[PDB]
There are 2 protein chains.
Amino acid sequence: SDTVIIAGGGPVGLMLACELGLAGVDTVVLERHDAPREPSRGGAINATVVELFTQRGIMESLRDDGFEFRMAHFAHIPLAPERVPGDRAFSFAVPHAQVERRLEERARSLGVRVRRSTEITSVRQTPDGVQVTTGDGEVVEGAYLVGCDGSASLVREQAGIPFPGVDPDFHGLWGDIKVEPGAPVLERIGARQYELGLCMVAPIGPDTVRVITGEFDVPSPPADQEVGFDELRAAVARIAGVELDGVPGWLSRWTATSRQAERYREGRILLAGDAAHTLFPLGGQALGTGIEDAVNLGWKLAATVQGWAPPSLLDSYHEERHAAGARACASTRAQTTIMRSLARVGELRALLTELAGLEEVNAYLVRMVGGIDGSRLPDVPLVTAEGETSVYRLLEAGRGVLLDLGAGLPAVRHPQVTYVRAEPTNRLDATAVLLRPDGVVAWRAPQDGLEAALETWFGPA
Amino acid sequence: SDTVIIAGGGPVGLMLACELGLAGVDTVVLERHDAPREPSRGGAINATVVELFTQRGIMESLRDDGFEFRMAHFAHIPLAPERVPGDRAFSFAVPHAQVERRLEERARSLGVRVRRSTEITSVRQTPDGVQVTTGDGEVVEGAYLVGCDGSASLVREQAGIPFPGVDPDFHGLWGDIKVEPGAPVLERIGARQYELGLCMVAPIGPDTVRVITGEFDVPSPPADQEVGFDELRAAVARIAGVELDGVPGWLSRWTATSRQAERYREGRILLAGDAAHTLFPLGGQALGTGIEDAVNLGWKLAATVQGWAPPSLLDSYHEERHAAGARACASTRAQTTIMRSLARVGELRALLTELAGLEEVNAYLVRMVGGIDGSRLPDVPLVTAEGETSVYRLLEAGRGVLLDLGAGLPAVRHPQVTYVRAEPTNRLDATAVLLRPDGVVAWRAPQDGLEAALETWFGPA
Ligand SMILES: Cc1cc2nc3c(=O)[nH]c(=O)nc-3n(C[C@H](O)[C@H](O)[C@H](O)COP(=O)(O)OP(=O)(O)OC[C@H]3O[C@@H](n4cnc5c(N)ncnc54)[C@H](O)[C@@H]3O)c2cc1C
Ligand SMILES: Cc1cc2nc3c(=O)[nH]c(=O)nc-3n(C[C@H](O)[C@H](O)[C@H](O)COP(=O)(O)OP(=O)(O)OC[C@H]3O[C@@H](n4cnc5c(N)ncnc54)[C@H](O)[C@@H]3O)c2cc1C
């Protein structure tokens, strides 16, 4: 079998399906729900996601679904992203349900089989492949299975993969409320750290606000106990110091679980997204880390089933993304550490605000919280023989790219790699780079080791 | 009489006494102990203390009692003080008992009456004076009383000044241990943050080490209970992961108390040092803040009893030093926030450690924990008509100084101020400054308001 089964059709699963579909791999996603769930948990995507979408032309399809914004924070300490030199993306306000719809439409348009209303009840693997049982008794078979089935992943559990980390005492609530004009909660728009905990209030409709509260190190009802509107109102009054009234729609709990799968791969079974790491939802790193799992994995998986992957390519998924996941965990825990009561962390918060005043600190934190590092390039304009283009347009094909910016290499000739010569530009501080299909820089002038890079990621030529 | 009574002859009381002695004020210090106590709680003084000692020639008297060192930390994150621009002081290693001996020696040489073996039992004031009673049944009378009587200050209590702040859960032990050669505790020399808490091991004699343990947010015996050696042995094995044995010379508890007097002045009664602020003992800010209390207060009190103090000059002691105390409080609390277990603060500690690699963060933190800001100058070499000097040498007489570095003002004529003309130097970023007797800049070119500054701090010309 040459088929990849994706367990779960959330944002990470759907992104992975898009990657595999672009690569031309036979792919099936099994998703329990008949549609993306509403209301959306998330209302924004960070620089990591924006860039990874752009290098596949996915942001254009989201153009009219939301808006660019250029704000960021570290544990609700305001940062200034537009002061940061370079050309890295900023953030984008859009409900995650809409992101999911665009991703699903893209995946289907690429030939991926999407099976909604299909519950996985059982997961097995043999030396010859992968087998999943659905709630209708059907067995679906493939070469590989990827658990993108969220925090509580059935795939992770059935694979025997431990999920270590912590479940802190935390009282977290959220919901959409229809409010009247003049509603006191409208005086608390934004995400802020108050004396006792966090409260975020955001307009999501002409008469509607999303309200989120979170208080650390305090008792909380169990996560599947019903949330009465009076509980949310009491939290808002206690934390935000304002009276909430209105007509509640959605009301639910959320947790401060911070856990990561001990390994991202077990034979023919792999993990991505929330199944692989469940982190505190801050600044878009939670989804961002999952989306970048998907992009890291897609092309490696494809190369593997198509027969041209170097022996160790698929193992580099766990190696790179478990490290990246641990760094995301570290960043988000560093943040939640100072989201305790101000009686306990107020002074350190004020110190950090002061430090964030220093240009290098602001740049450091904006990049960290956006999930941005020097492993990928910015989407910079380029001029080639075929005219004007840019770095990320070269990556839309989903193929490796040797981009020569004046280093003047003899044209690299590898069946998996596209050689592109472009005029020099000051906006990239390398005269040549080798880009993996996920956009990651595998080599750059003037480093030695170009052939080893080529062979490591694409095989010999 | 017109006598200043100082309650307490610790480092802060004795420094205050030296300041008053320099200014020619009749002064008595009442101190419970027959001699500075051993063992010393502290073994180093920070940049603030070194500078304030230097501007009175006191470091000279200490030159053979210890040694300069150039290390610093923020909650045991190592810093690099020598990378910092300026001519600001570093640290000095010396037991505090010896500092006390030198300060008392200086105070006596200036004619201060130092009465040891004296228990103060009650303190009172009348419109015309202060009255303090001793355990032997005598009354000491004066014009002003200053409480330098430590953390448990009787003077603070009897003046009815509240001591708000916090007393975190904290298990702190310390003592001096005579150990056998090859003792495993010598494998842990230094002040370090471990998994569970902090431990400092410091050689203090050929076969004697000081050992200090501290663990936050765990149960502990009350601070007045006795320490058995077994308790310290367990703490060291638990925290530092090493076996301690030997013969203890002294064992006691210490707390993470962080409190500050609501006001530093109540009529003719004032507070300084630990009586004014009890902070976490870390990096030298605990003593440093007190020493600068003493230097701030001395000349102002002198001006008050000599009749040349403007009406609100003594009040400025509370305004400045309370503010400075609050900042020290905020600083040290910031630090203790990340001295919890690494299971709770490890990621934030690692992040901060990375940020401290940025030059401006390193500078910010070194200056902060050294108590150093822009309110005083460095001790820079100067060239005057009378030959070579330095900034602090001009401050040893304890008078205000109008230091003209090429601004070429007409000679300032003020009975409390010395006008000094020096050649330009690149090591001071002003062409002229007005220095208060505590070394603090009251005015600098090209600011307006030289006359106003003169009148504010030194009265009418
Ligand atoms: C309250 C809250 C607010 C948040 N806000 C943000 C934000 O603003 N920005 C941000 O970036 N992130 C945010 N996050 C985090 C973000 O929602 C997740 O990181 C993201 O949804 C992870 O995507 P995923 O596809 O891995 O998992 P999911 O979105 O959970 O998708 C997993 C899918 O698998 C399906 N599934 C599960 N089990 C089975 C089964 N047995 N058979 C078939 N299908 C199955 C589920 O139906 C689901 O569709 C927030 C999270 C919470 C809780
Ligand atoms: C374990 C420990 C380690 C420390 N380490 C450091 C360090 O490394 N660096 C640092 O800078 N700081 C350190 N400190 C803090 C430092 O010791 C204090 O900040 C400093 O001693 C304050 O000086 P002070 O003169 O205000 O009070 P004290 O030093 O407490 O002096 C007060 C004096 O008043 C006398 N007194 C009190 N009541 C009466 C009374 N009724 N009658 C007569 N006399 C009285 C006492 O005998 C005492 O001599 C440490 C503290 C502790 C507990």
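FYI, residue positions are counted from 1 along the chain as it appears here.
Method of determination (from the header): X-ray crystallography, 2.1 Å.
Cβ atoms here come from the backbone N, Cα and C positions, even for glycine.
All chains included, 25 other C-beta atoms sit within 10 angstroms of the C-beta of B:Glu31 (mutagenesis position). What Swiss-Prot says about the mutagenesis result for B:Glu31 to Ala (Swiss-Prot position 32) is this: Loss of catalytic activity. Loss of FAD binding.
Its Cβ taken as reference, B:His73 (mutagenesis position) is surrounded by 20 other Cβ atoms within 10 Å in the chains shown. In the three-state DSSP scheme, B:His73 (mutagenesis position) falls into the strand class. Record note (Swiss-Prot) on the mutagenesis of B:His73 to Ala (Swiss-Prot position 74): 81% loss of catalytic efficiency.
Listed in Swiss-Prot is the mutagenesis experiment B:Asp274 to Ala (Swiss-Prot position 275), annotated as follows: Loss of catalytic activity. Loss of FAD binding. Around the Cβ of B:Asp274 (mutagenesis position), the same chain contributes B:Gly10, B:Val12, B:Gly150, B:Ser151, B:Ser153, B:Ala286, B:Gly290, each under 8 angstroms and 6 or more positions distant in sequence.
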Rounded to a whole number of Å, the separation of the Cα atoms of B:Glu31 (mutagenesis position) and B:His73 (mutagenesis position) comes to 33
